[PDB]
Protein chains: 4
Amino acid sequence: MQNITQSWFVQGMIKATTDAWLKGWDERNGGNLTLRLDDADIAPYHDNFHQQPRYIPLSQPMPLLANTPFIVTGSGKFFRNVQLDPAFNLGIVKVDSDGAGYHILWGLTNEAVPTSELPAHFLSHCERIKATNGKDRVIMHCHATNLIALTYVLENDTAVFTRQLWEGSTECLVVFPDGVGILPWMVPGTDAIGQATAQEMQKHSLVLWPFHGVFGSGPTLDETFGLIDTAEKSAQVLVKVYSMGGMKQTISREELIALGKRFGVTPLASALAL
Amino acid sequence: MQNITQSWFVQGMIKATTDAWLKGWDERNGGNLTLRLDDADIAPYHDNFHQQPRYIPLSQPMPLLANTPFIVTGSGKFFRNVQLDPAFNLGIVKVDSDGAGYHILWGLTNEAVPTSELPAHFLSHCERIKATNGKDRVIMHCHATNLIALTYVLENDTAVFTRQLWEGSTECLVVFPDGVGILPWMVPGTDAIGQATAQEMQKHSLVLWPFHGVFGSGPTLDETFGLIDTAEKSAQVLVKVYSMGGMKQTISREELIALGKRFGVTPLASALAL
Amino acid sequence: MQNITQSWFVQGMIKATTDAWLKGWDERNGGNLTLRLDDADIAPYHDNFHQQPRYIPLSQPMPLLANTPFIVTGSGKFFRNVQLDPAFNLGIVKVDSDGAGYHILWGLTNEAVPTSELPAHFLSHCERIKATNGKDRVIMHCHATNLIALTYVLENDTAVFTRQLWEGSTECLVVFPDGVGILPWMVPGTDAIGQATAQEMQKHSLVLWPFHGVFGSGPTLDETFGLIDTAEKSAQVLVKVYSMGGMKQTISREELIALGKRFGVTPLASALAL
Amino acid sequence: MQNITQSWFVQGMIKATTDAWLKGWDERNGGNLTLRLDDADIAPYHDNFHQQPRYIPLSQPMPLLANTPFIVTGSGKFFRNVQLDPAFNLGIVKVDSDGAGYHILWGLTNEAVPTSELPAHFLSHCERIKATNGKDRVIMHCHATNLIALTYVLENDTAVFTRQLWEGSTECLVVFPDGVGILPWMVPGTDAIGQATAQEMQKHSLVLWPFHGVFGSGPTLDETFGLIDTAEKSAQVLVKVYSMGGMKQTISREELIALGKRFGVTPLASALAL
Ligand SMILES: [Zn+2]
Ligand SMILES: [Zn+2]
Ligand SMILES: [Zn+2]
Ligand SMILES: [Zn+2]
């Protein structure tokens, strides 16, 4: 068997974190990324697992995740470095049969631990599993520059923020018809911010943390990365437009309605009504 | 002989899509690219073709393209990934003898299909073939960031937009003397927007889709990429200038006239008249 | 024994300088970087040392640095070229037993000398050694674009500047709770600016040189680079926000206090009091 | 003997053009670069020369360049492509004994010719040879984005423009104490614009072409690239500052005078007097 570092999921984690680094979204240890796998993905690589996997409790019981393996970024690790030493910067964890904690099956070497935003990640996976009938498998957080800047100048309201982001690139309503949930500012690395994010994830695939960054959910690494890249691209356009004095013209409600009809998506009602 | 992946046209498609990705013009699956080939280009590579080429109808009859091969980007495919798996992200199609449809001779694996903007592409090829006596061979669409931003702040008028872009870098009048056609906002992925784009291509090598992006035409991948890159560079300069309060001075009509005379190009009259 | 160019410390210097070059922080010979080593790091590579190591006096006696080796960037050398020829662009120097000067043991070929900001570097090492009980080992200077821009539009005051940078990305208060010291503009390459920077390093891990750039200190190359990248990322966000007409909402004092208490850090009092 | 493509000068031309491409300064065929060589540089590589070197006249006699070889970028060639095929995109030319014309000894394949800005280049080399006692060997033109943007908003005046660029990064007065000469807009690719540039090069190492770009001169590729990168970095800072409402504070005349004193340079009097 090829080494686990050559697997699609390890290579995918390297590509996504490295790409995010090059985008300027992941200074220092900013950002974190978790991908839900199946047993069948990791089973063939069992020979590469730790001889005595470390056990760490979860922040709270998560029985929906019982027996579920994930590949995750490590706490304090730099996205820039993942490509240089995957086992030091990433790991595979498997939640136990009670959903009480997990074993570190591979990686997170040298006493590394999973991201300190694990509550936000795993609680959000739970809500997205329920919301998408098990389709979504990735939660990604990064410090997307223009989205962050917009949280200082736009009303921090789901409808307003969704509507502006839809306007800032035509594809946006098709890529995120459910819109972008916006939380109040909250203290990072807490179960509060984690659960608040998970609750927003019931209704949206994107959640903004004002003055901080973004969370996205999707079925694959590429589709989740691309979801965030789309919102951030729209944000980039908007920052330019606002810097030039604002919109002289823009995508109208009628045009958004026609767009939704053509692509068979139902646009978030509150954002459309503006 | 050598694999078709090493051919000039597959390598060229990889270079253009990868470069556009690095420019930040092609988030997610944004953008599409088609290059018209000759039979002689692809004939040596017949052993790399699909054993049983799939047939797909065109959106409408295109008899001018009868028997014509193209290399195209696939629908939903990411420009970022083309370099990683050319056959998964690109395909070679050959239009049948009636211009009714095409066979997928190579690539577009796992049941992929050509870009959903194929009407805009192939109808534009038809009009550019007629306009340039068969010299043009490429249609490129991307989400050129600054060009998109300008569509929210400048009058969406061909004369006005052309004139500002000529002003934003001296070379522009020489690179696109016919100017930049601007459509109204339209629903993507329709034959209406495809047909409207092709009409504009009768008179211009560049066409803007407000709040969305750009289409360019040219004889080679590099010339078409360079055409868009030139307009987008000018847009980048303009966004900076407008953000700094606007033009204190600029390229004058007299200077544009002298420039056109020196390089033997006839500047779009409506843009010059402003 | 492998060549010293393959050592962890030469490779680390290459990574940091190359990464900073890619960030746009190190045009021409802008920036300088020094890393304090142990004798045991360089001892195995003694065969690579110059046959007759050149002696250069220090600008002033630095007895705390007696017998201490450093790897340093050379004066006038381009960060862009470090990866191409480490020995031409970097050097290993060892301070003599009375802290009066150093020998150039390796590199700085063709009569190159250490950075002309050596006083700023070595005097800051001395103060950081005292301040951190020997934990800090790196001093990094670069021309961080957005931090530079902010020095023309924000009050050049430690409290004000620190508070804005904390506001521009949530993590900042946790990454630099001691804040950012701001000096007046001073003539580069002098012991005055070096000594002034070192004094500020008694109280902060980041120091700004108005209309010029930044200095950072940390235990490792990555930690120091990451410190600067965090401050510069916040600056980038702030430049966008200010360009869009300023902060409509932002991180509050209350929130900053809550953040400090969650992460067990004491925020700089003066910046918190604003 | 190795292929001439592996020579220091071909490799140098690849590095400079590729780096300028990555900076966003050389869309399409924007920019041009010429490096003066010695006979001894190219003599070893005669087997790589063309069977029958093409002769092309110079635009006017340049006796100072009699018998002088250069490596040059080709007309209409893309900086982006120089790394992919040096011979297609670059050429080695040797000026004849009269200074009346040159032979294309290597490269510029498929009937390519030297840059259409050859008058600006070769006339500028002549003036810089005289101005520097033969030290300068490189003339570089590129479309430096922020410098271009500033020409729409700052007075296009040597003193004013020099003074702002000095203010926008502390090092600038030391890197270009003679300042930046600003021409009026002129028609590209003419001996008029070429000689006007060469005359400005008598007094300055940087010359600006409003609404177009920059020319720089220096002893080596790196020093000339670095000169331009420094001015463009300052321009980048200024564009941010001006976009944020302008300078609240800046480098003073007193400070510029002190800087010039320290580094033994004589600042351009007109720029200092402002
Ligand atoms: Zn975060
Ligand atoms: Zn599109
Ligand atoms: Zn400096
Ligand atoms: Zn030019």
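For this deposited structure, the header notes the method as X-ray crystallography, 1.4 Å.
Keep in mind that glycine also has a Cβ here, set from the backbone N, Cα and C atoms.
According to Swiss-Prot:
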type	residues	note
ACT_SITE	C:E117	active site
BINDING	C:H141, C:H143, C:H212	Zn(2+) binding site
MUTAGEN	C:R28 to A or S	Severe loss of enzymatic activity
MUTAGEN	C:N29 to A	Severe loss of enzymatic activity
MUTAGEN	C:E117 to Q	Loss of enzymatic activity
MUTAGEN	C:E171 to S, A or Q	Loss of enzymatic activity
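The structure, with features from Swiss-Prot marked on it.
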residue	record	Cβ within 10 Å
C:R28	mutagenesis position	23
C:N29	mutagenesis position	24
C:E117	mutagenesis position	24
C:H141	Zn(2+) binding site	29
C:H143	Zn(2+) binding site	26
C:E171	mutagenesis position	21
C:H212	Zn(2+) binding site	23
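Chain D comes within the C-beta cut-off of under 8 angstroms for the following of the recorded positions C:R28, C:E117, C:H141, C:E171, C:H212: C:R28, C:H212. Spacing of C:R28 (mutagenesis position) relative to C:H143 (Zn(2+) binding site) is 11 Å (Cα to Cα, whole number). Contact with chain A, taken as any Cβ pair under 8 Å, is found for the recorded positions C:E171 out of C:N29, C:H143, C:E171.
Proximity to chain B, defined as a C-beta distance under 8 Å, is registered for none of the recorded positions C:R28, C:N29, C:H141, C:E171, C:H212. Following the DSSP three-state reduction, the secondary structure of C:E117 (mutagenesis position) is coil.
Here the candidates are the recorded positions C:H143, C:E171, C:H212. The one whose C-alpha lies nearest to that of C:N29 (mutagenesis position) is C:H143.
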